[PDB]
Each structure stands twice: as C-alpha cells, then as structure tokens.
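Enquirer: Please find one structure pasted underneath; my questions will follow.
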Amino acid sequence: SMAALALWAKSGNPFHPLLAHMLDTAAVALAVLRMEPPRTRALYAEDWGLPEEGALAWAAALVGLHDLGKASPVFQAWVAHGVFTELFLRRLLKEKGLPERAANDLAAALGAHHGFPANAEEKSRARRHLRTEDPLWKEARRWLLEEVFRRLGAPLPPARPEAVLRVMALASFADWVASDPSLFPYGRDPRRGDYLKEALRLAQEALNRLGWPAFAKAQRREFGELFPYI
Ligand code: NI
C-alpha cells in the first residue's frame, strides 16, 4: 500500500510523519504570504498568472514539498535530502502539467543549495540509490505530492527568475519555522481533516512569537518579499 508507505515516512522524529511536516511548512508559507505587503502578494499573482488567492495556495503547496526528498529509504529507518527533492520534483511537477523549464527551475529552488541546481556527481550518487529502492517508493511520493496539493486547494498556473527565487526564499523561511517542535509539536495526526486548520493556527502563533522584540531585530528583504531577521 503506497498510502501506508507515504504516511509511514517520518520527518525529524518517529512521531512526526513527513506529511505532517509538509503540511506544517505549507501552513507557515500560506500564513506568512497573507501577512506580506500587498506589493509582495501582487508579484505572486503576476508570477503565476493566477488570482491572488490561487497564487498563494500554489506557492504554499510548492513550499510544503521542500522535503519530498526524505520520502526515500535513504532517510527512513551520502547526499543531502534536497538533491532528491530536486530530482523528484523535476519529474512530478512536469506530470502535474507544469512546462519543462518552470519545473526544472522550481525543483532547484526547493532543492539542496538555495536555488542553485545539484551538480552531476550529486545526481549520479542519488540515482544510484533510486535504482535499487522498492518501486512502491516512487508511487508513495506521487501520493504525497497529490495529498498536499489537494489539502491546500492549490491550482496549477495557466516562470521568471524572480518568481522562482521568491519561492526559494519562502521555503527556506517556512521550513525553518515548521521545523521547530516548540512551535509545531510532534504527534499531530495528518490524516485528520482538521489538521490544516490547526497547523494554520500554530503558524499564526509562531509568526507572532518570532516577531517579538527579543527575536526579530530587523527585516530581511529578498526578491521583493520580507522576513523577520532573527
Ligand atoms: Ni523540512
């Protein structure tokens, strides 16, 4: 069962499913995109040719998939998981309908090297693992991508370098917030219907905390969007 394999994959702790972390990360992404200035949100709308609401759901879903590379026997019970994320997303985002070049660029944005694409050796090593993994893993990773897109209500756009870099920076921030168990406690069950609502509440509380005077001291401006500088 691919669904069982997908749900069994872990992130960061045995009681924290990968899917839970992916949805947490998406929730952070969506919550912070809602708080960004109108100029920032308008850029996303223009990046993807979507009404603002759809553009933001799409970006949030993409950012949630930053750890899809962990859905591999290599990271469950050397090459960084982001290299796998890039290889997997290159294929999977094309299967979802994104044109080749946009898919390749986004995959690198969500990969191991803060938007710079994995080199030949890294991709050789990774493919070496992929050749010997149980085939069900390939199916489990398609399942997970579809699960996140469906939970976020993300549409496919009908890609400029700045659009891709905006997603890169967002994923880096959101992954960091969601990765903190003091903000996003382990043990929440992502099968539950109410999971995303609860993750959005946690996202809102976390972003509030991160902004307090003893944490945030200035702002980071990257590619037309803004993050607290911690
Ligand atoms: Ni992560």
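One-based numbering along the chain as shown.
Cβ from N, Cα, C; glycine included.
Okay, these came from Swiss-Prot:
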BINDING   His21, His66, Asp67, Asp175  divalent metal cation binding site
MUTAGEN   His21 to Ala (Swiss-Prot position 24)  Loss of endonuclease activity
MUTAGEN   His66 to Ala (Swiss-Prot position 69)  Loss of endonuclease activity
MUTAGEN   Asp67 to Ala (Swiss-Prot position 70)  Loss of endonuclease activity
Enquirer: Have a look at the recorded positions (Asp67, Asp175) and report the one with the fewest Cβ neighbours inside 10 Å.
Expert: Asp175
Enquirer: Work out how many Å separate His66 (mutagenesis position) and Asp175 (divalent metal cation binding site) at their Cα atoms, rounded off.
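Expert: Distance (Cα to Cα, whole Å): 8 Å.
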Enquirer: The deposited coordinates stop at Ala77 and pick up again at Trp78, leaving 21 residues out. What Cα-Cα distance does that leave, in Å?
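Expert: Those two Cα atoms are 15 Å from each other.
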Enquirer: What does the structure give for the C-alpha distance between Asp175 (divalent metal cation binding site) and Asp67 (mutagenesis position)? Integer Å is fine.
Expert: 9
Enquirer: Quick check on the gap: 6 residues absent, flanked by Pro158 and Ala159. Distance between their CA atoms in Å?
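Expert: Distance between the Cα of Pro158 and the Cα of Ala159: 11 Å.
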Enquirer: When a 10 Å sphere is centred on the Cβ of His66 (mutagenesis position), how many other Cβ atoms does it contain?
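Expert: Cβ-Cβ neighbours of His66 (mutagenesis position) within 10 Å number 28.
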Enquirer: Starting from the Cβ of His21 (mutagenesis position), draw a 10 Å sphere and report how many other Cβ atoms land inside it.
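Expert: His21 (mutagenesis position): 26 neighbouring Cβ atoms within 10 Å.
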Enquirer: Sorry to bug you, but what's the C-alpha spacing from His21 (mutagenesis position) to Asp67 (mutagenesis position), rounded to the closest Å?
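Expert: Distance between the two Cα atoms comes out at 8 Å.
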Enquirer: Taking the center of the Cβ atoms of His21, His66, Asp67, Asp175 at the recorded divalent metal cation site, which other residues in this chain have a Cβ no more than 8 Å from that point?
Expert: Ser11, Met22, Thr25, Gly64, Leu65, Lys70, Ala171, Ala174, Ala178, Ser179
